[PDB]
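A short write-up of the structure that comes next.
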Number of protein chains: 2
Amino acid sequence: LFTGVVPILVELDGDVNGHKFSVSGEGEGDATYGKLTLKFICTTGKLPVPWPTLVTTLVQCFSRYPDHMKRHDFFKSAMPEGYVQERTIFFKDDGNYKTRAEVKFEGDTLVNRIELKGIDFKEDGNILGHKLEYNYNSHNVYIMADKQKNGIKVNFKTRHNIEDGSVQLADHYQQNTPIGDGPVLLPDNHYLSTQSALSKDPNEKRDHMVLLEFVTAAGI
Amino acid sequence: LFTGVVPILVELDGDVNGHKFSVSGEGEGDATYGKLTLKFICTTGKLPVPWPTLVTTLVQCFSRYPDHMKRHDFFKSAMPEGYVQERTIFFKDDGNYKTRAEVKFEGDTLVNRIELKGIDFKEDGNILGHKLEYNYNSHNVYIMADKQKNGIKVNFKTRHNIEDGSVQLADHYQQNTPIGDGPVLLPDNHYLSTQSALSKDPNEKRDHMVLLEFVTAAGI
């Protein structure tokens, strides 16, 4: 499945404090190197929220799991059927995103379709206030197996550089469970070390985000 | 000069607590997009220090200066003759790098040749102890004009994720002055917003670092 380069498609529908929009993404992933190369176009015009805030929301299976941690790769063990990924993202002293996605294989393409709903977002907030910088730092995504659910409960904090130099924090409460009924690899506690660089397509006129990302699993 | 893609060559000679080594780098830069794409091979074997610590040391002229800040682009205004870049990097509660480089044009290639000397580095330190993660965050590089010197004094702090989750800080004291005698663009206070992603060449056997970086000037 993931032994080669894989086409990714990301569809998303969102509503933030009433502001309704969409984003369509296309790119490829290479799990053996943990590389992502996506391109997001906002298909409703101008994105009512900063692009960096949707990064964690817009395909954890492309992480590179060193050979000795392969029995810890839940993400891929759910494929090709897929898993539902849910999250509650609390931006500090601001609003919160609630998202549910189904990432699974459709054809040769790995598809991540999401619904985003955010509320309680201040208009003088860095988010709606659009005071966030166009960049991203590296974080540690902490994975844990959830027995009952036969999934994993992931949780981590994100740091968003604000233009005034300060940093906007975002607490992610994530849950993943298989869509199929089959046996799945439940893992030992470990984390994924992610790095991301946001950029712009020179020949693109529509509002968008170019994202390059490297993810490798570590811990065990 | 920088209106197109430019070949970059990075030569470096180092001594850290007695450990003497070298690194040769090759890649290209595109100032109009602020992109860097370099590839570093350590030519003496295994690098006695972690690769992330040499990132700030291993070509500020490829930063993208939005059109309205062009009179603030000192880096490029010193070209093709070049500028000498000096720094004193203090790693918190550990040693310190002292470096001097001459980045200037040789042929069609922009060449950055450095000498690195580091001392007072603990062997149980994260640096020598090699306890630093293979990744990088985004930072703000603060530029200021230095009258007397007819250069710029830059200063910023770097955050290095340690594998135990904590963060290793590095205080950079930088100075840049032209090599040529001609007039140079001294700027108003501003900063460069940099993002970097470290990676590995799949087909490379020698110890190395692949670096992708985007830098854009902001402030004014």
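Residue numbering for chain B follows Swiss-Prot, covering 7-64, 68-229 in order.
This entry, so its header tells us, was determined using X-ray crystallography, 2.3 Å.
Placement of Cβ uses the backbone N, Cα and C atoms for every residue, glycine included.
While the structure shown retains the original residue, Swiss-Prot records the mutagenesis experiment B:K79 to R with this note: In Topaz; shifts the major emission and exitation peak up to 20 nm; when associated with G-65; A-72 and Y-203. Other Cβ atoms within 10 Å of the Cβ of B:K79 (mutagenesis position), summed over all protein chains shown, number 12.
For B:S147 (mutagenesis position), the same-chain residues lying six or more positions away in sequence with a CB closer than 8 A to its CB are B:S202, B:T203, B:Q204, B:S205. For the mutagenesis of B:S147 to P, Swiss-Prot gives this note: Increases fluorescence at warmer temperatures such as 37 degrees Celsius. The structure shown keeps the original residue.
Taking Cβ-Cβ distances under 8 Å and a sequence gap of 6 or more within the same chain, the neighbours of B:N149 (mutagenesis position) are B:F165, B:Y200, B:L201, B:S202, B:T203. One entry in Swiss-Prot concerns the mutagenesis experiment B:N149 to K. Its note says: Increases fluorescence at warmer temperatures such as 37 degrees Celsius. In Esmerald; leads to brighter fluorescence; when associated with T-65; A-72; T-153 and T-167. In VisGreen; leads to brighter fluorescence; when associated with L-64; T-65; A-72 and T-167.
Among the mutagenesis entries in Swiss-Prot is B:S202 to F, noted as: In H9; increases fluorescence at 395 nm excitation; when associated with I-203. Classification of B:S202 (mutagenesis position) by DSSP places it within a strand.
In three-state terms derived from DSSP, B:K79 (mutagenesis position) belongs to a helical segment.
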